[PDB]
Amino acid sequence: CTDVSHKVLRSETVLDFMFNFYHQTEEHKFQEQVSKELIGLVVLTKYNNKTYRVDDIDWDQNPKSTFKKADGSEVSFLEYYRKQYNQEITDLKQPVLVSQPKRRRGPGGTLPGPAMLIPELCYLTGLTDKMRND
């Protein structure tokens, strides 16, 4: 147990991926490549298993910062997931993934209200889930 290489012990979500990166790519380049990867990329969160095409990464917020449930209920991202969905993050050190969801509030593409996702709980799908018609 003295000096050993850990087999990437992290999620499988974007944070899991975006992390794999911080191990390779630098800071600037990194954010670019990864953001992209997560971009147009659907991710099923472990919240309750929901797929969201992350198309934006709000490198401002984090699973610890507070947001108002897209509608106005202000909860620190972590709470939203861990306390309302039972997804204990603890890895609130990464940004957010404001995803383009299919929660169409009205048919006709142009998508609905985004999904400020947790890199740590958004299991990488690779589905792309084209979605909408915009």
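The numbers used for chain A are those of Swiss-Prot, and the residues that appear cover 266-399, in sequence.
Structure determined by solution NMR.
For all residues, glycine too, the Cβ spot is worked out from N, Cα and C.
Feature list (source: Swiss-Prot):
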DOMAIN    278-391  domain 'PAZ'
MUTAGEN   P379 to H  Impairs binding to 2'-O-methylated 3'-end of piRNAs; when associated with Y-381
MUTAGEN   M381 to Y  Impairs binding to 2'-O-methylated 3'-end of piRNAs; when associated with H-379
Item to complete: Tell me the Cβ neighbour count for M381 (mutagenesis position), meaning other Cβ atoms within 10 Å of its Cβ, over all protein chains shown.
Response: 22
Discussion item. Which secondary structure state does DSSP assign to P379 (mutagenesis position), in the simple three-class scheme?
Written reply: coil
Worksheet entry | Count of other CB atoms lying within 10 Å of the CB belonging to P379 (mutagenesis position) | 20
